[PDB]
Amino acid sequence: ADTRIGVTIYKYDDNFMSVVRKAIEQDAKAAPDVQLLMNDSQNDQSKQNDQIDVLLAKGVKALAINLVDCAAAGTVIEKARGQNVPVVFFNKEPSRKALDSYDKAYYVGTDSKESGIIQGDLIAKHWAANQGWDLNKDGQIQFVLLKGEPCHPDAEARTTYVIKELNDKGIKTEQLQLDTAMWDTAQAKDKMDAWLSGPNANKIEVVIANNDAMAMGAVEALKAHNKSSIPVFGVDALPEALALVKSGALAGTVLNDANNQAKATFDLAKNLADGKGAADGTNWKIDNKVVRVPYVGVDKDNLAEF
Ligand SMILES: OC[C@H]1O[C@@H](O)[C@H](O)[C@@H](O)[C@@H]1O
Ligand SMILES: [Ca+2]
């Protein structure tokens, strides 16, 4: 009797997707006529592909798919199409072409560039309020940047737009180091430690991370080098990160609204499973099959709101 919805999470121990997956499990458990079949793809698209085959064998009436491979939507769509099963992609955004190739494909996520713009504005505000951060007193921000996984739309947009926004405001920037840490805390700690062991160590004025997990790794490397005075900025507003905004270990972040992305994903998947319009009975705004949930800047000054 219960409507089965298959869900794949690209990697369960991704800090942000852990918040999302626990929220969507809660949403489903609050709803009686639904059974969620949850899968950890263990950061391997081949594993996810096999999981989708199994979910289809089990007759799920909708799929909610958080891709491993940024470009794998077409592969997933062709599996789903064979059984007329709708697919709500979430958090890793397929191409416009992929979404348009299947009348039952949808996406729930964010306007990726917005998070870069907000982060840049946040840095600009704090830079202006903390001119002691300009260690070499040249009027430019000497920064290092910890990038997410290449090709992930959030990594690409946050990396491009944080710097564009600063520069557009009239703040010149100098990139001292930039590398991916693949969204991961331990990789970011190791990378930041390398940078703090290299010739630019002393010159680094601001650490910019594409997410909070990498920001937290940087914070722990700075602590080990007795350089916690160097500001670090993140994205996601993870609970662990907000505690660092409060303690002063993290200068700022940006809410990536996991609870509403989870709810929208669930709501659309359940409507589609039921053969209804994707947004029926909800306030979600679907624009060409996409729901985007706003980001919100967070620092000590507005922390009491969160
Ligand atoms: O796809 C996973 C990534 O999604 C991004 O939107 C989040 O900001 C990251 O923390 C996360 O690692
Ligand atoms: Ca400077």
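By Swiss-Prot numbering, chain A shows 24-329, in order.
Structure determined by X-ray crystallography, 1.2 Å.
Every residue gets a Cβ built from N, Cα and C, even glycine.
A helical conformation is recorded for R181 (beta-D-glucose binding site) in the three-state DSSP classification. Per Swiss-Prot, beta-D-glucose binding site is recorded for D37, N114, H175, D177, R181, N234, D259, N279, and the stated evidence type is experimental evidence.
According to Swiss-Prot, the beta-D-galactose binding site annotation covers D37, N114, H175, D177, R181, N234, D259, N279, on the basis of similarity to another entry. DSSP gives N234 (beta-D-glucose binding site) a coil state; it is part of no helix or strand.
Listed in sequence order, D157, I194, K195, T196, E197 are the same-chain residues six or more apart from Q163 (Ca(2+) binding site) with CB atoms under 8 A from its CB. The secondary structure of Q163 (Ca(2+) binding site), as reduced to three states from DSSP, is coil rather than helix or strand. According to Swiss-Prot, the Ca(2+) binding site annotation covers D157, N159, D161, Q163, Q165, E228, on the basis of experimental evidence.
When Cβ atoms from all protein chains are considered, those within 10 Å of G97 (mutagenesis position) total 13, not counting its own. DSSP assigns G97 (mutagenesis position) to a helical segment in the three-state reduction. Listed in Swiss-Prot as a mutagenesis experiment, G97 to D is described as follows: Improductive interaction with trg.
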Would you mind pulling the DSSP three-state label for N114 (beta-D-glucose binding site)?
coil
Could you state the whole-number distance in Å separating the C-alpha atoms of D177 (beta-D-glucose binding site) and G97 (mutagenesis position)?
20
For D259 (beta-D-glucose binding site), the three-state class that DSSP assigns:
strand
Under 8 Å Cβ to Cβ from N114 (beta-D-glucose binding site), same chain, six or more residues apart: give me those in sequence order, or none if nothing qualifies.
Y33, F39, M40, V43, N89, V131, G132, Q284
May I ask which of the recorded positions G97, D157, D177, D259, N279 have a CB within less than 6 Å of any atom of ligand 2, listed in sequence order?
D157
Ligand 1: which of the recorded positions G97, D161, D259 have a Cβ closer than 6 angstroms to it?
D259
Cβ distance under 8 Å to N159 (Ca(2+) binding site), same chain, sequence separation 6 or more: which residues?
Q165, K226, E228
